Structure formats: C-alpha cells, structure tokens
Amino acid sequence: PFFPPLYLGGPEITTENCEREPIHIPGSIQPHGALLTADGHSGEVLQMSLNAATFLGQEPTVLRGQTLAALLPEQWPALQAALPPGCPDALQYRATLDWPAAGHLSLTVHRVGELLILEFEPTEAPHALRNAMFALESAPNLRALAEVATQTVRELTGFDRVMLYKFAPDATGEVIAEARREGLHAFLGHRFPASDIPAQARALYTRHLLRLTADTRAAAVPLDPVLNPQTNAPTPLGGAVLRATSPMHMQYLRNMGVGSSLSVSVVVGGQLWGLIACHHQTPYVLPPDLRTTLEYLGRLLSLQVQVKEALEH
Amino acid sequence: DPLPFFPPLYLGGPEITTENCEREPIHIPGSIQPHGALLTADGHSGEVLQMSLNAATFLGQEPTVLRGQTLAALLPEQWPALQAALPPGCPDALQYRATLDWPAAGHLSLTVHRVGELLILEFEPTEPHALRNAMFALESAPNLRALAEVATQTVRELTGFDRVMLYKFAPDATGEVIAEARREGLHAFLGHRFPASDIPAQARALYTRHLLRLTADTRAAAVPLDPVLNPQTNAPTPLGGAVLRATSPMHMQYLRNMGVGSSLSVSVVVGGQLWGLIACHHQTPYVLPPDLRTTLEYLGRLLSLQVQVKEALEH
Ligand SMILES: *C/C=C1/C(=C/c2[nH]c(/C=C3[NH+]=C(/C=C4\NC(=O)C(C=C)=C4C)C(C)=C\3CCC(=O)O)c(CCC(=O)O)c2C)NC(=O)[C@H]1C
Ligand SMILES: *C/C=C1/C(=C/c2[nH]c(/C=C3[NH+]=C(/C=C4\NC(=O)C(C=C)=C4C)C(C)=C\3CCC(=O)O)c(CCC(=O)O)c2C)NC(=O)[C@H]1C
C-alpha cells in the first residue's frame, strides 16, 4: 500500500520505506507556478496554492469564492467540452491567457473525478522539431538513435546533461547515451539500483509522461486547504507537473550537484522502456512551449525505439 | 502481375493506360507543381545544375545568373547547415527545413534532401495549442473507431479541407474508408471499398518511405525541370522525396472526374507496412502552407503509434 502523507501524520520516509512514500499526494507544488482546484460542475474554486496572489494578482479571498465562469469567461466552456466527466486523468487541455497582471500565462487543466486541476505558469509569444523528427527516423540503429535523441534534446534545451536511461527487465537502470557540457562527470555506461526510482514512481511515470524539479533547493508551496473539501481527502496531483518533488529525490539531486532536473518517459508496449533524463547545474524553469516539444519527442522516440528494436529481433 | 517501370515519356516511354498502370515511373516525372520552385545542386561543390522553369519568378533572378553561382554564394547562411544536416551517404528520406527571408519573394520555406551526389532544394512561400490538445485526445480515445473519428475531425479542423477520410488497406491492398469528416452536403464514402489497383503497387511502395504527397490544383500544368536530365548522370532526376513532384496524369484524371480540386494524404505506417492513409479532398484548388503541413506530418507519426496501441488492445 502507501503510508499516509506527512501532513496527515504518516511516517517520514527513509531508505527502508522508499516504496511507500505517497508522492502523488504531497499537498504542495513548486513555486514557479500556481495551482487552483475547482468543482467540475459549478466551476467553484475549492483549493489554491498559497502563492496564487502573486501570479494571478488577486486579493486572496477573492479567488476562493469565485467561479471559473467568472474568473475565466472565454475558457470555461472549452474546459467543459475538452474534459468531459469520466475522462482519464491523463487527458490535458492547454491555453495561453493574456492576463492583466502577467503578460502571458500558460494554463493546463486536467480532471480527476469531480475536480478540475488548473496550473498556471508564465509563458511567451521553429524547424528544429521537424529536423529532429527526420533525424531520429533515419538513425540506422538503436545506438545511433539514442545518440541523436540526447544531442537533439540538449540542443533544444541547453540542459547541462541529457541522458537516455534504459530499464533492464528487473528495473535496473543503465545510461546508454549521453550528451553533456564539457567538464561534467560521464554517466555513460553506468548502472544504478532499481530502488533509485521506486516502484510507486515507475507506475506513475507510465501514465504521466513528464516531470521536473525546477530548483532542487526551493521550498514547496502548500495547497490551502490541504484536503479537498469535496472528499475531505488529499487532492491527487500526479498528473500535475507543478507537484512538489519528493524530498528524498531532491536530496539525491542535491548530493549529485544538480540544480534543475527534468525527465520524459519512453513507453513501449504499455511498459516503461526508459527515460530522457535532463540535468542542469543551476535552477532552470523550462517554459511550457519548449516542454511540449520534448513531450512530442517522447512519443516519436517511443515509436522509433519499437521500429529499431524490431530490426534487430 | 508486377513488372518493371517504363522509361518516362521524355525518354520515349509509352503513354499510360488502365493496362500498364503499375509500370508508370511516378518518381521521375521531370517536372513539378507550379506553386513552388525546385533547384538541384552538386552535393560536394554546390554547383546549381537543374531548375524548374518558373524558378526566376520565385527567386527573382535570371536562370543564367542562378546557374552561374554555387549554393555557397546563393545561401551563405544555410550552405554549412545543409552540409552538416545532410552528410554524404545519408538516406533520401532525411529532410532539412529552414525559413529564408528572400528580397523579392517574402518568407520562403526551404526543404532540402540528398539523393546520392545530388541536393534537391524546394522553395515555397510560407506564412495555438491545437496540436498538443489533439495529441492528448488521440491518446485518450477508447478504441480504434473513436481514434479514427477524432483523427479525421482534428485534421479537418486544422486544415479546413472539405473531406478528410481514414482509408485503411486490407491484406489484398484493397482499401476501405473507415472514418471521415466531411462538409455539409457531400455524400458519404464511409464503409465503401475500392479495388487495389486504385493505388498501384509502386505507389504504395513509394508511400511507405515518403509519407506525404499532394496535388494542390488538379488542373494545373506541371513545370519542367531545365534541363530535364541530371547533367551528372545524363539520367532522370529522382523526385520521389520532393513534395513539389508532379502527380501522375492517371491520378489527376481520377481526381478531376470526382470533382476534386485539391488532394493531400499522409501515410500511416505500422510495423514497416503501409497500414492506411489520412487522405484529404477539397473541391477547389487549395495550397496548404508548409508549416501547417508539418502539423499533419507530426499527426501521421502519432497516429502510427496509437494505431499500434489500439490494435494490441484487440486480439
Ligand atoms: C527512498 C528511495 C529513494 C529514492 C526515491 C525517489 N526517486 C525518485 C525519482 C528519480 N530518481 C532518478 C534517479 C536517477 N537520476 C539520474 O540522473 C541517475 C543517475 C545519474 C539516477 C539513479 C530519476 C531520473 C528520477 C525521476 C525524476 C527526475 O527526472 O528527476 C522519486 C520520485 C520523484 C518525484 O516524482 O517527485 C523518488 C520518491 N531515490 C533514491 O535515490 C532512494 C534512496
Ligand atoms: C491506371 C492507374 C490508376 C490509378 C493510379 C494511381 N493512383 C495514385 C494515388 C492514389 N489513388 C487514390 C485512390 C483513391 N482516392 C480516394 O479518395 C478514393 C476513394 C474515395 C480512392 C480509391 C489515392 C488516395 C491516392 C493517393 C494520392 C492522393 O491522396 O491524392 C497514383 C499515384 C499518384 C502520384 O503519387 O503521383 C497513381 C499512379 N488509380 C486508378 O484509379 C487507376 C485508374
């Protein structure tokens, strides 16, 4: 099973109970964005991140009464149609708001049962993706495909280190390709224990295909209330990219000298084949539109891995 | 019966009938569609060899001036990028794309690929979260039918085409329309089946490697290359990989007779085989700009993946 989260007086996580930390329900988010939850029917704002006032420019109480209808007039009917009752928690809808306080915000919404989860992040506003797609497809074998993928991602993102991280049948990880800035340790060829990404983390990565710690030293921002009014239970935040990252993991990242981390899942035959794994030495918020490019690349790599593995077997 | 290609018309080959169909060399027509321009150049020196006859009007230069310069001089910023992206021996399927600001012609999209020692350069005029939203909707579709319907509707919304079908090949290469989105008033092709020779076997081979072809105007005359043969080889210039390639007069006749002014289709390739097509129709001529066509190319790949996934959920 899972332990209760901390804020419901559950045990603190150690190396004896990695497998049981409830990472989907931390009750908090990373501070480079803001999150609101809301009722599926009424559009009634039920929870907000204590930092919402910053991003939205709204007097705190104003929000926690109001309706999405009021708050987002153009958007609220689109949401209603895009995310019908009963849809999967994996389905997401995005829009760009030109919002008074903040030039442009990206809005990302998904639905978990009766709750809409809304994420707001700063945003903005060429051929590198098309060029990359053809490059991946003409790679002659899996090894070269891995090399092209890591190089392409590094060029698109500027990340200090991009790795392709392949799982063995027992969930032992091996770095099979790597693109990195001069003057970093090489992780190419190295193998790591399964428990570095515990089973409850791998399952969640099979369904929700991208996550990140924008700053390995930033404090999480609580949800208020912490419990969903609807259920008097924790809000599931696994489908939210803003979810506060595990302190266990952030301790690991910090011990490696990483300041910013991001990964993308490569899913083949319904199973987690590997990850595109990015490190930056310093804090780094990759903007939403560039993340989208990596999300596309994730799908394309999933296709090409199967194609390429089929021409060996 | 499968038989080798006839020589093209310009090398004294025969004209094509319902009989010899499968031997038309549709990859070497010696000509392009008039809404863009094409140059060929030597892959090592960058000497310009062939150009479409309309090139002066896209590129704003006399032929003899174009042909008298190397790509190093014509494309000083792109020439080194081309050479890195398209190394000798690379496959003909690999494409490099850039946007140019050309004085006389505005923003041009440049698409380049390499066939042996030849570079082929295509120039076309070029111009929010719809793709991301579509990607997730496709993935959440519960079964093959719902996927097919979401895919057709999405493509129609992105493009404005009068008719978008999902055509699926059977094992005998006979095809069948399994989903479609269509303009009000058009009659339904859903569930109809069509014989295998409607897409003869050489076209289906070409459609497995080069994943998007089109006919922007089913009545437009083709524009010859000049000279027609590659001076490197005194042989035909391979245009399979060029979207500007001229369509077979057989297929343009099959289209006009249906009332179609514009045709476009994207291959859906599963396990190395052509599974089916995203085929689109418009009643009037219609040019879809290169950046919009890129969205369809990306959807072609997504759909190939999702078709595998939906079919595996099915035994
Ligand atoms: C108690 C158990 C421990 C534990 C927990 C834990 N680990 C993750 C997530 C990740 N761990 C990763 C491991 C590596 N990244 C690398 O680059 C290398 C090698 C150089 C390794 C071994 C990765 C990639 C992830 C995914 C997240 C990311 O991309 O940064 C989680 C889940 C994190 C979250 O979703 O919040 C958890 C709970 N880690 C341990 O090391 C043990 C002691
Ligand atoms: C003697 C040869 C004939 C022939 C040849 C031919 N066909 C193509 C390409 C296509 N034919 C298609 C057929 C259909 N389109 C539809 O909308 C329907 C049903 C409603 C059918 C059956 C399609 C979709 C294509 C793909 C091209 C496109 O999408 O426009 C070629 C190749 C043309 C080229 O690539 O240059 C050729 C040579 N078709 C016949 O019917 C016979 C008479």
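If you go along the chain as it appears here, the first residue is 1 and each next one adds 1.
The header says X-ray crystallography, 2.1 Å.
Quick reminder: no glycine exception, Cβ is built from N, Cα and C everywhere.
Swiss-Prot lists B:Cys21 with the feature tetrapyrrole binding site. According to Swiss-Prot, the domain 'PAS' annotation covers B:23-91. Look at Swiss-Prot and you will find B:143-307 tagged as domain 'GAF'. For B:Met250 to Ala (Swiss-Prot position 259), Swiss-Prot lists a mutagenesis experiment annotated as follows: Binds PCB (in vitro), but difference spectrum is altered. Listed in Swiss-Prot is the mutagenesis experiment B:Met250 to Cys (Swiss-Prot position 259), annotated as follows: Binds PCB (in vitro), but difference spectrum is altered. Among the mutagenesis experiments that Swiss-Prot reports, B:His251 to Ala (Swiss-Prot position 260) is described with the note: 100-fold reduction of chromophore-binding activity. For the mutagenesis result B:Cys280 to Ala (Swiss-Prot position 289), the note given in Swiss-Prot is Binds PCB (in vitro), but has aberrant spectral properties.
Shown here: features listed in Swiss-Prot, placed on the structure.
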residue	record	Cβ within 10 Å
B:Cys21	tetrapyrrole binding site	17
B:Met250	mutagenesis position	15
B:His251	mutagenesis position	19
B:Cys280	mutagenesis position	26
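Among the recorded positions B:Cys21, B:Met250, B:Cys280, residues whose Cβ is positioned under 6 Å from ligand 2 are identified as B:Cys21, B:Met250. The DSSP secondary structure for B:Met250 (mutagenesis position) is helix. A gap of 6 residues interrupts the model between B:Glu127 and B:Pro128, whose Cα atoms are 15 Å apart. Helix, strand and coil content of the domain 'PAS' (B:23-91), in residues and according to DSSP, is 22 helix, 15 strand, 32 coil.
Note: the Cα of B:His251 (mutagenesis position) and the Cα of B:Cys280 (mutagenesis position) are spaced 14 Å from each other. B:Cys280 (mutagenesis position) sits 18 Å from B:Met250 (mutagenesis position), taking the CA atoms of both as reference points.
On the backbone, the CA of B:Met250 (mutagenesis position) and the CA of the residue listed as 'tetrapyrrole binding site' stand 8 Å apart.
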